[PDB]
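Data block below; observations after.
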Amino acid sequence: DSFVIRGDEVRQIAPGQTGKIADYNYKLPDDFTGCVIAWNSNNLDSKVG
Amino acid sequence: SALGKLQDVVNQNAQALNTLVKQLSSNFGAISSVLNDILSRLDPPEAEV
Amino acid sequence: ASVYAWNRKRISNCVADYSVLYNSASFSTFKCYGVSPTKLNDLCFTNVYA
């Protein structure tokens, strides 16, 4: 499951979290198994304008 | 004290029941001894604990 | 106030909508310890202090 979020919102991609994108964008179950992967993409997903 | 042998058995059984009822008032290290308080205060990841 | 002289305000005799605290994205940290954040609208309190 691939998406792009902010830098402070990476703590919300986790089981048992309270948060904003956890509730209204992307929810993980309490019995979730797997790995969450995050890396900075300021060189690709950003524009000066 | 003529009938002390029967009264001893009755008192032991009633005291065991009273101890078993009294043990519900202990939280055993949890935040509360009432299940409804935990279920109304906490999210299921920590209410599970 | 500064942290050595932190200001304590009493909160009493009010109905509190904590959903405007949960739904605001302005807070960097919104972390509750003895209570779930979403259950705050369902409970009654006293000795509320900010």
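Here chain B follows Swiss-Prot, giving residues 943-991 in order.
Determination method: electron microscopy, 3.0 Å.
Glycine residues also receive a Cβ, built from the backbone N, Cα and C atoms like all the rest.
In Swiss-Prot this protein carries:
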VARIANT   B:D950 to N  In strain: Delta/B.1.617.2, Mu/B.1.621
VARIANT   B:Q954 to H  In strain: Omicron/BA.1, Omicron/BA.2, Omicron/BA.2.12.1, Omicron/BA.2.75, Omicron/BA.4, Omicron/BA.5, Omicron/BQ.1.1, Omicron/XBB.1.5, Omicron/EG.5.1
VARIANT   B:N969 to K  In strain: Omicron/BA.1, Omicron/BA.2, Omicron/BA.2.12.1, Omicron/BA.2.75, Omicron/BA.4, Omicron/BA.5, Omicron/BQ.1.1, Omicron/XBB.1.5, Omicron/EG.5.1
VARIANT   B:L981 to F  In strain: Omicron/BA.1
VARIANT   B:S982 to A  In strain: Alpha/B.1.1.7
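Comparing CA positions across the variant positions B:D950, B:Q954, B:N969, the one lying closest to B:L981 (variant position) turns out to be B:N969. Ranking the variant positions B:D950, B:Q954, B:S982 by Cα distance from B:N969 (variant position) puts B:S982 first. Rounded to a whole number, the C-alpha distance linking B:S982 (variant position) with B:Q954 (variant position) is 37 angstrom. In sequence order, no residues are near B:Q954 (variant position), counting only same-chain partners six or more apart with C-beta under 8 A. In the three-state DSSP scheme, B:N969 (variant position) is classed as coil.
Counting every protein chain shown, 14 other Cβ atoms lie within 10 Å of the Cβ of B:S982 (variant position).
According to DSSP, B:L981 (variant position) sits within a helical segment.
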